[PDB]
Amino acid sequence: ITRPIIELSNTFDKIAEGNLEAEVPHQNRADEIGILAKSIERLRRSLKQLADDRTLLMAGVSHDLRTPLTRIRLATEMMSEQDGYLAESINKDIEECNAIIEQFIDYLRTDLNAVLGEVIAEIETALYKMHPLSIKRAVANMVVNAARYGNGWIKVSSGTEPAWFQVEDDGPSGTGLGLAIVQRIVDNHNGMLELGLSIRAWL
Amino acid sequence: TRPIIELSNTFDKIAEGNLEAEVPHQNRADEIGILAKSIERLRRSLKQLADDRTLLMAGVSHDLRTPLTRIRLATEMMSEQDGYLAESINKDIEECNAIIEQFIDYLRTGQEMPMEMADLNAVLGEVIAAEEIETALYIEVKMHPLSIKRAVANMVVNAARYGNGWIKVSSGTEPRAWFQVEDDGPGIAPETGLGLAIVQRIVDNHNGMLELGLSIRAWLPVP
């Protein structure tokens, strides 16, 4: 029973790396290996369902917050003119709420030239197994950072060497969360992140 | 055989939520060592993900509590003419704080007495003895009493919030568990809040299934 144990080890290895689509072998036997295998299958199913519903909690929070925060937004429109700065302040705070929630959910969510071309629609372009939405979000966050701290230009470029896609700005939580999102996205595709402010991503 | 049994029990303890349990036989030069290493890798992965989830969730909850506090401060500098506005906004902020507090209160109770064998009608009756409710119950399952309690609680609360009048809680069996809450309110489209998401997460923790139809039924494994 050495080989089945080794295969189960392989199963644990695959599950540990995020592969919840992998078949669990040796489920059809009445010995200890069978029991273990069945347990592994149950865990795999649970982990997959949980993986799918990961966003659901924060999305629920946003949903429940959507009604009262909107009523507050409405209340600021029937305020006096003397309290304009107050209404503006409140609105900015609500906007901050939105930014935080959306960014955290974006984190929990975690052809090149095609999607790179898609995100585009001042931006300068020098173009040459994936998750299109993930890459899209990554480029979005990179551009957001480059705009947030780079005063003016933003250069998005491609190329090849063996996949290389890079955003470069002209500049001298929040931002680190976005960078963490980019990092997670590029780590999902077995890639590498490269700073130099220039952000290059390999695939 | 024996090390396989030990690793089996350990893995059972990990699957039921205990990510701090030590994995034995990790330092062996046979296949048992390989298996133990793999299980340890899984445990490290799950623990890392969970801890990072808790940390980031706490941080984000706080960061959300920040601008909500600023708005509450802002209504204290409004004119006397806009008193009713400030009043309303204060009420809404109270609601928001209630929501975030619910989120935190849920994320606080991690794992306790792992998974025992409790009676469904017992905990259902417990939730019933808290808050018109009509009961048509039918049974023991492996679970966590507090989690299920929270689920039923949130479902009843939601059914009260959206169902104008009655709330019906029922049990029964199929090849084996289902508890269902019904209201008389508008369903979701002829063609979900924090509570329902919490219910979903809880029933997903117990390898179950959530089914809407508004009538929300939750399934749980038995043998």
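Note that the numbers count up from 1, one per residue, in the order the chain is shown.
Recorded method is X-ray crystallography, 2.8 Å.
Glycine residues also receive a Cβ, built from the backbone N, Cα and C atoms like all the rest.
In Swiss-Prot, the entry for mutagenesis A:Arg54 to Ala (Swiss-Prot position 234) states: Autophosphorylation by cytoplasmic dimerization domain (CDD) is resistant to waldiomycin. The structure shown retains the original residue. Sequence-distant neighbours of A:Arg54 (mutagenesis position): residues of the same chain at least 6 apart with a C-beta under 8 Å from its C-beta are A:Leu108.
When secondary structure is read from DSSP and collapsed to three states, A:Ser62 (mutagenesis position) falls in the helix class. Within 10 Å of the C-beta of A:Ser62 (mutagenesis position) there are 21 other C-beta atoms, taking all protein chains into account. What Swiss-Prot says about the mutagenesis result for A:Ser62 to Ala (Swiss-Prot position 242) is this: Autophosphorylation by CDD is resistant to waldiomycin, CDD peptide probably no longer binds waldiomycin.
Experimental mutagenesis is annotated in Swiss-Prot for A:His63 to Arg (Swiss-Prot position 243), with the remark: Does not autophosphorylate, does not dephosphorylate OmpR in vitro, no OmpC or OmpF at 0% sucrose, low levels of OmpC and very low levels of OmpF at 15% sucrose. Sequence-distant contacts of A:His63 (mutagenesis position), defined as residues of its own chain at least six apart whose C-beta falls under 8 angstroms from its C-beta, are absent.
What Swiss-Prot notes for the published mutagenesis of A:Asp64 to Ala (Swiss-Prot position 244) is this: Autophosphorylation by CDD is resistant to waldiomycin, CDD peptide probably no longer binds waldiomycin. Remark: A:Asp64 (mutagenesis position) has no non-local neighbours by Cβ distance under 8 Å and separation of at least 6 in sequence.
Mapped onto three states, the DSSP output places A:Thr67 (mutagenesis position) in helix. A C-beta separation below 8 Å, combined with a sequence spacing of at least six in one chain, links A:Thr67 (mutagenesis position) to none of the other residues. Annotation of the published mutagenesis A:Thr67 to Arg (Swiss-Prot position 247) in Swiss-Prot: In envZ11/MH1461; OmpF- OmpC constitutive. Also prevents expression of PhoA and LamB. Phosphorylates OmpR but does not dephosphorylate it; the original residue is retained in the structure shown.
According to Swiss-Prot, the mutagenesis experiment A:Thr67 to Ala (Swiss-Prot position 247) carries the annotation: Autophosphorylation by CDD is somewhat resistant to waldiomycin.
A:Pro68 to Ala (Swiss-Prot position 248) appears in Swiss-Prot as a published mutagenesis result, with the remark: Autophosphorylation by CDD is resistant to waldiomycin, CDD peptide probably no longer binds waldiomycin, alters structure. Taking a C-beta cut-off of under 8 Å and a sequence gap of six or more, A:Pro68 (mutagenesis position) has no contacts in its own chain.
One mutagenesis experiment named in Swiss-Prot is A:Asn145 to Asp (Swiss-Prot position 347), and its note says Loss of ATP binding; loss of autophosphorylation. In this structure, A:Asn145 (mutagenesis position) is part of a helix by DSSP.
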Euclidean Cα distance (Å) for gap endpoints A:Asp111 and A:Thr110, 9 residues missing: 20
Rounded inter-Cα distance in Å - A:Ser62 (mutagenesis position), A:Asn145 (mutagenesis position): 24
Chain-internal residues, separated by at least six, CB under 8 A from A:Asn145 (mutagenesis position): A:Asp169, A:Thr175, A:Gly178, A:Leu179, A:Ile199
Among A:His63, A:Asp64, A:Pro68, A:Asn145 (the mutagenesis positions), residues with Cβ under 8 Å to chain B, listed in sequence order: A:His63, A:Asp64, A:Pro68
Anchor-to-anchor distance, in angstrom and between Cα atoms, for A:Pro162 and A:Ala163 with 2 residues unmodelled between: 7
